[PDB]
There are 2 protein chains.
Amino acid sequence: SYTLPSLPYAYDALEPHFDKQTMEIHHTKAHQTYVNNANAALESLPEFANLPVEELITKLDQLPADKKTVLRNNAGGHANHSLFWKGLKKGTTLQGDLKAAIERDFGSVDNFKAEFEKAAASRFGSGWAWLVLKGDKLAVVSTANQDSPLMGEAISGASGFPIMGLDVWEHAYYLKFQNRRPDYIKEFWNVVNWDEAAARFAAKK
Amino acid sequence: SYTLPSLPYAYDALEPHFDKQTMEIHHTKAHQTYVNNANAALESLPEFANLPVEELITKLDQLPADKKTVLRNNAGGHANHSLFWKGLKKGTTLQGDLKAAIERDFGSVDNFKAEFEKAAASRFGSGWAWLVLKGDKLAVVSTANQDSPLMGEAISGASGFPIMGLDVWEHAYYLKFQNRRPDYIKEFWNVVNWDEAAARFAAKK
Ligand SMILES: [Mn+2]
Ligand SMILES: [Mn+2]
């Protein structure tokens, strides 16, 4: 069974960018629900229940028809939020190989940011914006609801290894930013954990 | 060009069921944006910019490929919310032909409510839950994002004439109910305008 991971920081560790109230509800209520639903759906599937969540979502097409959607949504929700919590932290600085790779594939850090912000703002409805590694090149993509690039293009309409991502579901920014998603996206740059991003870039797996 | 319709009541007229703050933001910010974006896209389509919004969304396939999506989302958003505001009011009572039709197609008012709540709660991500009239029969369906049954099955995955609907985007209930969509759905029964629903049922068009 999957366990709801604890946050690696206080619920107000991201202030004044991301509000403490949202962090708490988002983690203990929203993420918790995805974990519960995912575990309930895996109760009778011992074969898949043992796999890590990141791997399970790469094998959705191998699940019984009546289990595919529930797990896509909830196991997806669990995987995405787990990555999200670890991808946040104040005080980091983009540098090293990751920075070089970004300037290489986007021309500059500013171009990249503009491209990322555009993808995040243009995702209509619920979804996520991602910086993925497709082989040797970095790219910005977005997915709907709780889909992940790890699920493959046939399912999510996107592919690649997630380096970092931004949750654009309204529950992630409505309490503080209301309808102003652009303001939320701007604040994100202040809390994106570049150290974690660099680590994932180095691992590539 | 479309214009934000004025609400048929004060922003606090639905208290203590739907909060005043959300009503105000939902109307003056969210709905306003759909209206603004739909007008921006229609500036270049004189032959469509004159059609009533409910009619425009039935002709999405006749639009230029690069306009279909933007109008589907924004004209859809405008049509759905316009219907939503008129479908809310305290103090009404389900009765007459509509009530008979519901008991006829659902067995009872309670079965109908249970079915509606299930559709509204099971819509993953952003969307709407609807009570539609199709083939002389009433049915409960749901759509994603700002899609409407009026758009047709090929586009929205649903069809029929909307009698009443419930907005299940998180911006419609997060401030007061947070993650508890079920509680929000329950409060809805206290503010659904049965008079308007009956009127639409009688019109059938
Ligand atoms: Mn989330
Ligand atoms: Mn809405």
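We're sticking with Swiss-Prot numbering for chain A, so the shown stretch reads 2-206, in order.
Per deposition record, X-ray crystallography, 2.2 Å.
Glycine too: its Cβ is placed from the backbone N, Cα and C atoms.
Annotation source Swiss-Prot lists Mn(2+) binding site at A:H27, A:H82, A:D168, A:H172. Just so you know, the Cβ of A:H82 (Mn(2+) binding site) picks up 23 other Cβ atoms within 10 Å once every protein chain is counted.
DSSP assigns A:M165 (variant position) to a strand in the three-state reduction. Under natural variants, Swiss-Prot gives A:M165 to L with this note: In strain: B.
Ranking the binding-site residues A:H27, A:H172 by how many Cβ atoms sit within 10 Å of each one's Cβ puts A:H27 at the top. Contacting chain B by the Cβ rule (under 8 Å between Cβ atoms), the recorded positions A:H82, A:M165, A:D168, A:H172 reduce to A:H172. The Mn(2+) site, placed at the center of the C-beta atoms of A:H27, A:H82, A:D168, A:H172, has further neighbours from the same chain whose C-beta lies within 8 angstroms: A:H28, A:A31, A:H32, A:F85, A:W170, A:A173.
Contacts of A:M165 (variant position) defined by a Cβ separation under 8 A and a same-chain sequence distance of 6+ are given as A:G88, A:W131, A:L132, A:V193, A:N194, A:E197, A:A198, A:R201, in order along the sequence. Just so you know, the Cβ of A:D168 (Mn(2+) binding site) picks up 23 other Cβ atoms within 10 Å once every protein chain is counted.
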